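Engineer: Have a look at this one.
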Amino acid sequence: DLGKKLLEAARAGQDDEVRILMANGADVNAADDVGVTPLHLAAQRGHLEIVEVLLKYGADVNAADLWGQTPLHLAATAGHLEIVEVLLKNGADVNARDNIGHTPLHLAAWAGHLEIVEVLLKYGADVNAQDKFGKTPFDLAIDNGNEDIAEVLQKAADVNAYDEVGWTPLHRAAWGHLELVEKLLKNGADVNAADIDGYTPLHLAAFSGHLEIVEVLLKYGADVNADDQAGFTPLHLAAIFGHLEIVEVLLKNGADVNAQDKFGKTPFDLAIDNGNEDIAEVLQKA
Amino acid sequence: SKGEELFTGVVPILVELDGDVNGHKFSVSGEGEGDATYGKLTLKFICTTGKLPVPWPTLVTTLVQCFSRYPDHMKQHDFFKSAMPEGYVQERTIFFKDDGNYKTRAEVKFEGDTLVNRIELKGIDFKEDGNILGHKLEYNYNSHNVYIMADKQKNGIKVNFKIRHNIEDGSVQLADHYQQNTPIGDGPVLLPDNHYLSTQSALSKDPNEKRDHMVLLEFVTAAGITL
C-alpha cells in the first residue's frame, strides 16, 4: 500500500506523508500502471520540496513512463523552473526523448516557457534536436507563436524548406501573413509547392479567405487551377466559403469554371449547395 | 460559454468504442489524461474482447479534439471546449482508398470530472486481404493537418483531413475523413473561422500489457489565425 500512498502523497503535495512513508518501507521508485513514479507527480504538479526529498532518497531522476516522459519532460512542460534546475542538477538527461521524440527543450518551446528554454540550453540542450516528425524546438516555437523563444533558439544557432507534411514557409504564411508572403516570394519561394495533401499556398489562401495573399500569389505565377492530389481547385474552395472577391480574382486569372473535384462537383455546384447565391450567379455567366 | 475553463488543467479521459467491421464485432476501452493547456494526450487503449480485428492505427482518429491546444489568440475559435460540459456529437465517415469505410458516431462529454468519448463504429465493404482486415498497416502514425470549418449554416462545425497510414511494403493507405461535430446541449457555442490543427502522435506498446492494446502519446495545436 506504500507505493500507492507515496504516489498519492507526491501528487497531493503532502511532503508530510512522503517522509513518513519513506521512513517506513516505501520504495521511492514505485511505479503505477503507467510508469508514473512519485518523482513524475512531484515534478509535474510543482512540488519542489518533494522533488528534492525524493531525489535525496534516491529517486531515479531519469525514470520514463509509458510515453517515454521523464520528470524533466513534465517539469519543462508544466513550467516549473526550480524543479527543472534541481532535476538537471541531479543528473537529469537534458536530451531525453519521449515517444514522439520531444526533448525537454521541445516541450519548453512548445509550452511557451522561456526561462526553461534558457536553463535547458545552459545545461546542454541540443538546439538542433528533431522529434520524430522533423520539428526542432525552434519550429515548435514558431508553429505556436512563441516569438521570443524562437528568437532565442534561432540565435542559439532555406525559404523552400518543407516539414513532414510538405508545408513550406509559404504555406504557413498564407494564413493571413501578407508581408511574410511577399518577402518569401521575393526571396524565391516556390509559389506552387504542393504539401502532402496536394494543397498549394493558393489553396490555403482561398480556404482561409485572404484576398491580398491570393492576389500576390497569382501575380507571382501561382497555378490558379492547382489540383495534383488535392481534389479541389482554389475556385472550389473560394466558392464553398462565400469569398466573392476571391472568385472574381481567380476567374480573372484563368480559373476553370468546369473543373470538377473528386466528387464530381463544379465550383457552381458547391456554391449552390452552400447557399452562395452571388458566386453561383456570376459563375453562371461562365 | 465558459466551457474552456474545464480544461485549464489535467483532465482524466475515458474512451469506450463498440466496433463492428464486416461483422467482426469488437470493443475498445481507453483511459488516461488530457492537458488542453499544452494540447497533450497520454492514453492507453485495450481491446476488451481479445484480438482486435483491424489495425490500431485506423482507430486513432476515432479514439477528443477538445484537448487541442488553442492558443490565447484563438480562444474565440475553440468549438470543442465551447460545447462542454454537455459536450458535442462527432460523426465521421472514413473512406479508405481501394477498400471499405468506417462510420462513427461519438458523444464526447463530461461525466463528472472525466471527459468521456463514447463511440459506435461500423465498417463495411472491407476486403478480407486488404490493408485493414489483412493487417498490413504498420504500427506507427503520421503528422496530419486537420482543417476545421463552421457548419454549412451555423449550428456546429465540419472537419476534413486525409490520414495517411504507412504500409509494410512502402506504399501508403489514405483515409479521407469527413467529420461533422454538433453540440448536444442548447447553450451557446463558438462557431470558428477557417483554421487548422497540427497533430503529432506516437504509438507504442506497454511491455507489461499482454492484451491487444495501444499506448498513445498525442500532441495537437490549433493555428491559422493571428493578430
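Quick note: numbers on chain B are straight from Swiss-Prot, i.e. 2-64, 68-231, in order.
Going by what the header records, the deposited coordinates were determined by X-ray crystallography, 2.5 Å.
Quick reminder: no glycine exception, Cβ is built from N, Cα and C everywhere.
For reference, Swiss-Prot lists these features for the protein:
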- B:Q69 to M: In Citrinine; leads to excitation and emission peaks of 516 and 529 nm, respectively; when associated with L-68; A-72 and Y-203 (MUTAGEN)
- B:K79 to R: In Topaz; shifts the major emission and exitation peak up to 20 nm; when associated with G-65; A-72 and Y-203 (MUTAGEN)
- B:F99 to S: In alphaGFP/cycle 3 GFP; improves folding at 37 degrees Celsius, reduces aggregation at high concentrations, and increases the diffusibility of the protein inside cells; when associated with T-153 and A-163 (MUTAGEN)
- B:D103 to E: In mut1.27; shifts fluorescence lifetime from 3.03 to 2.85 ns; when associated with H-145 (MUTAGEN)
- B:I128 to V: In EBFP2.0; shifts the excitation and emission spectra to shorter wavelengths and increases quantum yields compared to BFP; when associated with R-30; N-39; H-66; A-72; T-105; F-145; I-150; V-155; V-171; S-198; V-206 and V-224 (MUTAGEN)
- B:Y145 to C: In mut1.9; shifts fluorescence lifetime from 3.03 to 2.74 ns (MUTAGEN)
- B:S147 to P: Increases fluorescence at warmer temperatures such as 37 degrees Celsius (MUTAGEN)
- B:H148 to D: In Cerulean; leads to improved quantum yield, a higher extinction coefficient and is 2.5-fold brighter than ECFP; when associated with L-64; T-65; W-66; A-72; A-145; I-146; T-153 and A-163 (MUTAGEN)
- B:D155 to V: In EBFP2.0; shifts the excitation and emission spectra to shorter wavelengths and increases quantum yields compared to BFP; when associated with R-30; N-39; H-66; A-72; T-105; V-128; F-145; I-150; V-171; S-198; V-206 and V-224 (MUTAGEN)
- B:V193 to A: In mut1.5; shifts fluorescence lifetime from 3.03 to 2.72 ns; when associated with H-145 (MUTAGEN)
- B:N198 to I: In mut2.1; shifts fluorescence lifetime from 3.03 to 2.50 ns; when associated with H-145 and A-176 (MUTAGEN)
- B:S202 to F: In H9; increases fluorescence at 395 nm excitation; when associated with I-203 (MUTAGEN)
- B:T203 to H, W or F: Results in significantly red-shifted excitation and emission maxima (MUTAGEN)
- B:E222 to G: Suppresses the 399 nm excitation peak, leaving only the longer wavelength peak at 475 nm (MUTAGEN)
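Relative to the rest of the structure, where do these features sit?
Structural biologist: Reduced to three states, the DSSP call for B:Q69 (mutagenesis position) is helix.
B:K79 (mutagenesis position): 13 other CB atoms within 10 A of its CB, across all protein chains.
For B:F99 (mutagenesis position), the count of additional Cβ atoms within 10 Å of its Cβ stands at 15 [all protein chains shown].
Sequence-distant contacts (6 or more apart, same chain, Cβ under 8 Å) of B:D103 (mutagenesis position) comprise B:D129, B:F130, B:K131, B:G134, B:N135, B:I136, B:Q177. Secondary structure at B:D103 (mutagenesis position), taken from DSSP and collapsed to helix, strand or coil, is coil.
Its Cβ taken as reference, B:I128 (mutagenesis position) is surrounded by 12 other Cβ atoms within 10 Å in the chains shown.
Secondary structure at B:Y145 (mutagenesis position), taken from DSSP and collapsed to helix, strand or coil, is coil. If you take the C-beta of B:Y145 (mutagenesis position) and look for same-chain residues 6 or more apart in sequence within under 8 angstroms, you find B:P58, B:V61, B:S205, B:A206, B:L207.
Every protein chain considered, the tally of other Cβ atoms within 10 Å of the Cβ of B:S147 (mutagenesis position) stands at 21.
Long-range C-beta contacts of B:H148 (mutagenesis position), restricted to its own chain and to partners at least six residues apart, with a cutoff below 8 Å, comprise B:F165, B:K166, B:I167, B:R168, B:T203.
Just so you know, the Cβ of B:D155 (mutagenesis position) picks up 14 other Cβ atoms within 10 Å once every protein chain is counted.
Counting only same-chain residues six or more apart in sequence, the Cβ atoms lying under 8 angstroms from the Cβ of B:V193 (mutagenesis position) belong to B:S2, B:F83, B:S86, B:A87, B:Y92, B:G160, B:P187.
For B:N198 (mutagenesis position), the same-chain residues 6+ apart in sequence whose C-beta sits under 8 angstroms from its C-beta are B:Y151, B:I152, B:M153, B:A154, B:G228.
Under the DSSP three-state reduction, B:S202 (mutagenesis position) is assigned to strand. Within its own chain, B:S202 (mutagenesis position) has B:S147, B:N149, B:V150, B:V224, B:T225, B:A227 as residues 6 or more apart in sequence whose C-beta sits under 8 angstroms from its own.
Taken residue by residue with DSSP, B:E222 (mutagenesis position) is part of a strand. Around B:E222 (mutagenesis position), the C-beta neighbours below 8 angstroms that are at least 6 residues distant in the chain are B:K41, B:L42, B:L44, B:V61, B:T203, B:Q204, B:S205, B:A206.
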Engineer: If I take the Cα of B:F99 (mutagenesis position) as reference, which of the mutagenesis positions B:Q69, B:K79, B:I128, B:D155 has the closest Cα?
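Structural biologist: In terms of Cα distance, B:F99 (mutagenesis position) lies closest to B:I128.
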Engineer: Name, in order along the sequence, the mutagenesis positions among B:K79, B:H148, B:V193, B:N198, B:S202, B:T203 with a Cβ closer than 8 Å to any chain A Cβ.
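Structural biologist: The mutagenesis positions close to chain A are B:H148, B:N198, B:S202.
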Engineer: If you draw a 10 Å sphere around the Cβ of B:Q69 (mutagenesis position), how many other Cβ atoms fall inside it, taking every protein chain shown into account?
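Structural biologist: Result for B:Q69 (mutagenesis position): 24 other Cβ atoms within 10 Å.
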Engineer: Just to verify a number: CA distance, B:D155 (mutagenesis position) to B:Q69 (mutagenesis position), in angstrom, no decimals.
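Structural biologist: So the Cα of B:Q69 (mutagenesis position) lies 17 Å away from that of B:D155 (mutagenesis position).
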